[PDB]
Amino acid sequence: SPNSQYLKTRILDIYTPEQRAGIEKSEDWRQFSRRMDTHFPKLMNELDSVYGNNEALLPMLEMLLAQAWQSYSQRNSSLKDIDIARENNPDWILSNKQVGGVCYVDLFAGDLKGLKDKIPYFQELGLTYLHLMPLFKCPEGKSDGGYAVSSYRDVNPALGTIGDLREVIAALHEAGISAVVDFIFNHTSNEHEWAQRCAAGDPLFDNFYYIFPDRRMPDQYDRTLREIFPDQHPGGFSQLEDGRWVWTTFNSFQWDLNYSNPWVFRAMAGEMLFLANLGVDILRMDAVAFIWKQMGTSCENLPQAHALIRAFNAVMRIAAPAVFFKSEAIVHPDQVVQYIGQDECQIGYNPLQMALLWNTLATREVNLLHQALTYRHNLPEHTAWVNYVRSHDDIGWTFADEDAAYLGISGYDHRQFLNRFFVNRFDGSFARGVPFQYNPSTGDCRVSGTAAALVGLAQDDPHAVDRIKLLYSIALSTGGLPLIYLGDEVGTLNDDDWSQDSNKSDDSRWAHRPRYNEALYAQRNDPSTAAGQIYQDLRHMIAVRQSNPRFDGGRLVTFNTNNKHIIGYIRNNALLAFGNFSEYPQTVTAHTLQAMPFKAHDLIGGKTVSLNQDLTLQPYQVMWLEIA
Ligand SMILES: OC[C@H]1O[C@@](CO)(O[C@H]2O[C@H](CO)[C@@H](O)[C@H](O)[C@H]2O)[C@@H](O)[C@@H]1O
């Protein structure tokens, strides 16, 4: 294997002697050279574990590094300052000051210029992080909400131009808001040039995807492949018009990229640099679990997948230190955590917590949630969870069967219950969700619907508003970077048109992808409306979180409340949080509280509370007691 010094000398070989001398003394080169020495060993090691003695590895590597230098050289000075800042503050992601939001540019603000006009609102809300959904060119009609990319460089014309995106990102930074976008690296649309040329037989794009002559191998692979959208097609393959079959983990119009080919990594790494230089702060690593395939395995979470992401991580450490990764791994808890590491994905969605928040609202029992916060919350140094209540996707019950077994709970039976409850097919349910991907051959099913629709706000359940505050209070205080599904802060309901839109009717996820509700946002300052109540509540908690140091970091210690309906935890040994998931008053006995100070101030309600006597919480009430 070649070393950093060797490769760097060859990188400089493109310059004339006179030029070279100049570069070798430049500041940019000094920084690039230093990072090369520090991080290249990791990049080489990761790529070697995956590609081994592949003849294309060395050539691809040198091509990628030359590209990395040009990219870093061209990188804007202001971005380089951020590189230096984060390179020296790896825990910026763990700060209590961070609070994020996510929205579709078209649905929330019309277009990019329109989104720029919303920035003042984002500041009003207190956001320091904004994830904008898929912005680039995609097939018209059906594109999986933009996740079927036809071009990584050309902005969706309906949203604006690449120039508009640059301005948006610049304006976000001016507003103290990091920009977060998707890095859809597991697949492209079947209309992407690479796909067309690969399928057409262009030798330059040979093996850029997985294409088979017939069902022989597809049938063998399908013996162990999980179905993500069984509604769209069985197994993981789709048939071409010419009869061949291509790997399509998701929709038929989304073709899985072939990372067993070194040139594919190089291609995507080039796309990462492009995004990096636009000023992106965090890249949402879409479908990280699926980037490596191996006959006989589930083709998820394989070793090479992790190795590749660590390789990608190394490239940013070298050519754009400010760019961090957000892992999207909605899988088994044991698998979810493996993507999180300073050298892999510094942060990642925490589906376990999100899933259990909803579970607890249904069962009124915090057992599973307590278990999770107790044994699966804390993370390695320099990494953090992205805690959320809802997302652009359905809700999957990804808790661990093994964990549930410890508590005497049957995973399969429990999910059947949860599914029925949230789609209003259970007596007394307050939820008004919609089914998503019911798989007849497995019994699995997910749930679609907005936070408000799932808590009963559609029918005006008097407990709806409090349930929302409760769910969000936990994502906001357990430790990690909280993410607000923009629209939830005013109690936005489901979209009542998607079911009849032929481009959406077969994807119930559009039920919880409503447009900006002008009427609800116009009520956010009125305490008599649900929108105002929800808004002022969330805004208050956001304010408290960002200003109070007791919330800093991502570590927590659970507290036994001795009440199966009340969750309890302590942050920094100074903030004691209680959450009542029962629609009835619930009590934490004075006996249970004997070790606590006699009185404590509650940041939620603002009152001083007595802990030397039974503490009775109102239905769905949450308390943030300062115990130190
Ligand atoms: O249920 C309404 C509507 O949802 C769609 C689109 O996602 O399918 C979902 O619901 C069906 C019936 O409950 C499930 O069988 C299916 O698996 C699930 O995705 C539409 O097909 C249906 O009309």
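Along the chain as shown, the residues are counted starting at 1.
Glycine is treated like the rest: Cβ placed from N, Cα and C.
As written in Swiss-Prot, here are the features:
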BINDING   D144, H187, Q254, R284, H392, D393, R509  substrate binding site
MUTAGEN   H187 to Q (Swiss-Prot position 195)  98% reduction of activity
MUTAGEN   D286 to E or N (Swiss-Prot position 294)  Complete loss of activity
ACT_SITE  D286  active site, nucleophile
MUTAGEN   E300 to Q (Swiss-Prot position 308)  No effect
MUTAGEN   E328 to Q (Swiss-Prot position 336)  Complete loss of activity
ACT_SITE  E328  active site, proton donor
MUTAGEN   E344 to Q (Swiss-Prot position 352)  30% reduction of activity
MUTAGEN   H392 to N (Swiss-Prot position 400)  97% reduction of activity
MUTAGEN   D393 to E (Swiss-Prot position 401)  Almost complete loss of activity
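Counting only same-chain residues six or more apart in sequence, the Cβ atoms lying under 8 angstroms from the Cβ of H187 (mutagenesis position) belong to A148, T248, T249, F250, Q254, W255, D256, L257, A287. Of all Cβ atoms in the protein chains displayed, 16 besides its own lie within 10 Å of the Cβ of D393 (mutagenesis position).
Rounded to a whole value, the Cα-Cα separation of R509 (substrate binding site) and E300 (mutagenesis position) is 23 Å. Neighbour counts of Cβ atoms within 10 Å were compared across the recorded positions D144, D286, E300, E328, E344; the minimum falls on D286. Spread of the substrate binding residues is 20 Å (greatest Cα-Cα distance among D144, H187, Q254, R284, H392, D393, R509). Distance between Cα atoms for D286 (mutagenesis position) and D393 (mutagenesis position): 12 Å, as a whole number.
Annotation for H392 (mutagenesis position): same-chain Cβ neighbours under 8 Å, separated by at least 6 residues, are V102, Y104, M133, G145, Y485, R509, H512, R513. Listed in sequence order, the mutagenesis positions near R284 (substrate binding site) (C-alpha within 10 Å of its C-alpha) are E328, out of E300, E328, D393. Cβ-based neighbour count (10 Å, all protein chains) for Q254 (substrate binding site) stands at 28. Within the set of recorded positions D144, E328, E344, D393, the entry lying nearest in space to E300 (mutagenesis position) is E328 (CA atoms). With all protein chains in the displayed structure included, the most crowded Cβ environment within 10 Å among the binding-site residues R284, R509 is that of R284.
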